[PDB]
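Here is the structure we will look at, set down as structure tokens.
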Amino acid sequence: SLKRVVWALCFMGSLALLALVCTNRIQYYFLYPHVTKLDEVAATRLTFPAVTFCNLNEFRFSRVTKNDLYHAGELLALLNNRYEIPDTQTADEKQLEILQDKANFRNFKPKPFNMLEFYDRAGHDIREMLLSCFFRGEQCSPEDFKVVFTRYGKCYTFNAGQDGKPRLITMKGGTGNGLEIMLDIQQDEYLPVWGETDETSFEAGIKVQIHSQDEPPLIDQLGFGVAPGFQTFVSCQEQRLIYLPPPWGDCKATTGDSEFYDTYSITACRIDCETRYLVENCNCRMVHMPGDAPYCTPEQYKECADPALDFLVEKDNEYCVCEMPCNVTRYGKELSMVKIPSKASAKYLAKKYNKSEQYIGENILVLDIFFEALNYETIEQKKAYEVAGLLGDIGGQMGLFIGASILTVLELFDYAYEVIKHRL
Amino acid sequence: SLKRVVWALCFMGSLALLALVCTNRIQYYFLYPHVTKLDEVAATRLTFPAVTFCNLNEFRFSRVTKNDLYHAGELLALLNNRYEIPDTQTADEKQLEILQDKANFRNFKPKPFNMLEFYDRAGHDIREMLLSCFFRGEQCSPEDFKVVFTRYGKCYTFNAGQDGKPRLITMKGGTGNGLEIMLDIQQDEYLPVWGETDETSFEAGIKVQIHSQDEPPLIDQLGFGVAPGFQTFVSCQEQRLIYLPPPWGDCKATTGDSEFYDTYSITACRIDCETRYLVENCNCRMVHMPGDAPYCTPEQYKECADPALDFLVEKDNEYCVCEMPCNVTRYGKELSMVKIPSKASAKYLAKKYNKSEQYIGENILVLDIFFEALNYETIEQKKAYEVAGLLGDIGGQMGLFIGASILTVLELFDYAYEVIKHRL
Amino acid sequence: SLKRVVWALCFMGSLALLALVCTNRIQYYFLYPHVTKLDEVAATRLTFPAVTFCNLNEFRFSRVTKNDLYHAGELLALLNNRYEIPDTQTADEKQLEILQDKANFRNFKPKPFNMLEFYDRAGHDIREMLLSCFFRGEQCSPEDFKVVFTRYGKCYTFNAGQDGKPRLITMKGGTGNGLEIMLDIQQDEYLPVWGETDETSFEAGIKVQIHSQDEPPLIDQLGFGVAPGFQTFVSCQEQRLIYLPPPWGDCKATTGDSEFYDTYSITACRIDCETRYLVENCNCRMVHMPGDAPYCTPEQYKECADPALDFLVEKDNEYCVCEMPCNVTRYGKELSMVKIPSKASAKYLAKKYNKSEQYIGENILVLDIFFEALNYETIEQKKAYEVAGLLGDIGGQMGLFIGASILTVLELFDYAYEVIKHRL
Ligand SMILES: *[C@@H]1O[C@H](CO)[C@@H](O)[C@H](O)[C@H]1NC(C)=O
Ligand SMILES: *[C@@H]1O[C@H](CO)[C@@H](O)[C@H](O)[C@H]1NC(C)=O
Ligand SMILES: *[C@@H]1O[C@H](CO)[C@@H](O)[C@H](O)[C@H]1NC(C)=O
Ligand SMILES: *[C@@H]1O[C@H](CO)[C@@H](O)[C@H](O)[C@H]1NC(C)=O
Ligand SMILES: *[C@@H]1O[C@H](CO)[C@@H](O)[C@H](O)[C@H]1NC(C)=O
Ligand SMILES: *[C@@H]1O[C@H](CO)[C@@H](O)[C@H](O)[C@H]1NC(C)=O
């Protein structure tokens, strides 16, 4: 009886250890773990990304009118609260006299107003910004950019891909085979800053955001700055990330049928959620937001929409729920600078563009964007432990400890069935 | 006999292959492999990191005295070896006459000295550096910084979290919802550099290190530079790395009860090990090192402590053994620049701060630190092959090749036990 | 009969599920998946990488001759098509009169020419560039650099490791324990740019590429720019990547016996493939390409070799097939800037180097390269699913569902063999 009892106790301990590691692997499985696969796939044809940039000015000074104050000088830091010029201590002569010429406001008939007219006309001409465009050694045109509207205002996009245009591709690396543009930020047309404000942008330069053709730009939250007086080499590395759907990951695996973007991205969910909340509140929308809804005369931006953004970012954080898409494609960047002009390259530019050497020194940048090498990194989340390997590990453990199988369990049911006649 | 012999030879080869792949998986297991899990977890509340910065000057020139030479001009590149001014060829008039006014050294009674008095008084006032502080659009105060002492000297920290203060959080991305500070590096108060030295810092600007509230700053080895004349956008990405303990990884999994830091980090182990070695050697410690031990009058820094650092970094590399902690939180950064001021924003600053336009051109920077997006990357080392999957794979292999189990092995012992009576 | 039939149907369904998940794991196996292992290994001795830099000028102006035009002014943007000066509108006086002095071309005997003589003599002296070299606080020498030839021309390399020199190592982090060099890009010696060109480099500064001693530099496609007037801190992080051979990965696992590089890299395959294609075409090679083949008088570069590069990059993309090597070692970099000189450090430099303060303001940079910390990241592709775990999972599944083994299959063959006598 004793040796059989020892055999039985070893069977009990073996079954208990089997149950322990089996629960270990089950509890491992229902965490749905996932691991990371990195890759560096070289390829010949690479889609050159969409470049987007805003000048740090919202709008030029010479292209506003007494109209454009009289509706819109309230929000845009040009009036007082009682419709007059703010404290203009130590101002330039003609700079103040043109503004005071606009600041009569006497017997003024109003004009039927929109913010989109103002951001169209008072903004920057790209034909007065784009000095020299180059792409793969071929001269590109100012009409090849695309106008968008951001929080900064009228902004531009190269290689947008929209309006049926083919996405531009590169065939070689290096700084010569990229986008090489020469821009003039036009510091003579910046806003008068004799008023005091907490958001008074003392800086000068450009803000550039690199993004795919998929997503709309989000320059306020994603872009990087580029100063004038420097050619800026921007090394780019394409990264094709693939995430996972839930339970494993967090992907909006659907097509993402948003109201205003047929394609889906993380920024599109953001901008459409904030759009939808504002159209819910103030019956009209901001200029950087799409919609069939109208825009508002600018009292309703500082009166209605801005505190809706404040309670939206503060208290209504649950009102926007955005899942990251699966096949995201980002662009790593590496910024480096060289100074421009030289002591030899100055006088040619000054003769060429009819400006002073001071103007060339403090008003021109050269944005230079190119891939470092013709390869894209691939960051995929692989499912670490599928149901098949679960069945393999459980079956291996049950093969080791008890040695039984599902056939053995079913014949155990049949052996109980032959014992079931004794109970009845 | 033949068919049974073939069955036996196939059993032998099957057992040998089983032993081969079993040794393959065992040798795989005792390497303790581990793989990488990347994640991008979005969240609403993010702890804004601790910002720390040193001006590149060690101490202002106007706040030193004939005292401060007479003890301390030896180490601090202001005396000769025989207590006189070094070679001051092509010096400014009053700049040299004030130093020579300090350089009489005639009938000088000494003064009871410390290095901490000198770095307190001769350093930079933060109230004479911090022009405008902003955080989330709310104006922060100069009293909200914290004074620390580094190798560069008196340095400052925003959002330190110490002295029971709550760690500051952000609720939105973009450059407006971050830390926006305007600083004056005060190039008029830099050191006279008419002496020659190999460590003669010809540069000018600020050095900034971003770190968690956990670790003390290590600006000499971790910080990045920021030049004046540029608003510098600093994109930040929080990364929560989780490593593994040994055998798998290299983690000090304990609480790390260091003598001078209750919390544990890699920099704390470094600074306490170097502290402990110096308190072992020179009976007193440097200013950037904590301790209950005193400091030294500056002959003992260039006489005792510096070659202890030299043999410490060179020969005593085994005297400091620092393991990286488990749940490290780093901050990826991306630097971009825009130029400041504009041609419009100059005269307002010059009127505002009572300085020349040259002063604004070459003396002011704007440090701008913000998260790119409200998400933190997660780099975890998962154990690749635990003991449970080991038992599963071994049990699966033994289920395939020989088909036996541990029950079969124990009954093989019992079958030998029934054969054990034949031997005795 | 019924209960046996139910046992048989459960055996059929169990066998079918077994076949399903078995095909799932086989199809998983022949994808050869691989996952990523990240590591951060700290170590004392780190090999300091090879630094390479080109001035953005190809060659100095004062070191060319009427010779050097008369052969070589055609390609090098100094002649017209009919051997005369291009449009020199708004030129400096002596700058144009020296060129016109070279531009007589009257009764000119030619001179036996090479491009390597011209890039040797007309380029930049490193002894007229390297103002102050420092490494680990020890002054390095201008003879410790190494001359190479790139597309930019005569370029230099620190810590090249070639000619039997030991690779330099660092023992401490921080900006003091790295390479600290002070350079003068010499904007007075840049090319006259009164001619118009699409590749007219208006910029000024230096281009620096950090690389291992293994690979030759590829500065046109890999380097980053550094402007003058800034000390540039370059944080470096060593990364030892290990890829996999095919089928798993894409590695040239062999030694890579290229014709001109005994060691193998990705850039070596590129430069030797383009070399081999050009030696196939124009019987002589460019200067940035190695070879026993000669070089060409410069009509054959703009006549033969450049369109061979054009059809090479465009149509002959299949003519170069380069696999990435296994144990690649890259160097992550992080660029930050501080301004140099100060208002105190100017006059010492101007007295020291016999130049104006304007010269110091717009002609000197300080390249500063150092490791952030004494640790290297390790990005290894581990094989995710080897043949051993395949046998374990299949054996576990066959242990679960049918419970059979390979012994059971062989005894099934023997049971068929006992049934094989009934057929014959
Ligand atoms: C989305 O991912 C699939 C592969 O899973 C690919 O076919 C498609 O091109 C991806 N889309 C984008 C925009 O990258
Ligand atoms: C050049 O600029 C000056 C002043 O800006 C102007 O008077 C002149 O007409 C301009 N000439 C050309 C050709 O643009
Ligand atoms: C340390 O890691 C644990 C999770 O393993 C977490 O609870 C804790 O907040 C972490 N500490 C820090 C400082 O990140
Ligand atoms: C402004 O600066 C000048 C010289 O620096 C000084 O004399 C004057 O008192 C200052 N005034 C104010 C209001 O700070
Ligand atoms: C190549 O990798 C092996 C380890 O697999 C190592 O011994 C060798 O040093 C590596 N070579 C280089 C140049 O990193
Ligand atoms: C300094 O430079 C001037 C002009 O460049 C020259 O005449 C003089 O000889 C130089 N002196 C020395 C000592 O280099």
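Here chain A follows Swiss-Prot, giving residues 41-464 in order.
Any Cβ shown, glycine's included, is placed from N, Cα and C.
Per Swiss-Prot, the features are as follows:
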type    : residues        : note
MUTAGEN : A:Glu80 to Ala  : Strongly increases speed of desensitization
MUTAGEN : A:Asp346 to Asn : Loss of pH-gated channel activity
MUTAGEN : A:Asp350 to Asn : Loss of pH-gated channel activity
Cβ neighbour count (within 10 Å, all chains shown) around A:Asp350 (mutagenesis position): 13
Cβ neighbours of A:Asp346 (mutagenesis position) where a neighbour is any other Cβ within 10 Å: 14
A:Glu80 (mutagenesis position) versus A:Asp350 (mutagenesis position) - Cα distance in angstrom: 43
Mutagenesis positions near chain C, Cβ-Cβ under 8 Å, from A:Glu80, A:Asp346, A:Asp350: A:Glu80
Other CB atoms, at most 10 A from the CB of A:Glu80 (mutagenesis position): 18
Spatial separation of A:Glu80 (mutagenesis position) from A:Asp346 (mutagenesis position) - C-alpha basis, Å: 44
Where A:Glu80 (mutagenesis position) sits in the secondary structure, as DSSP reduces it to three classes: strand
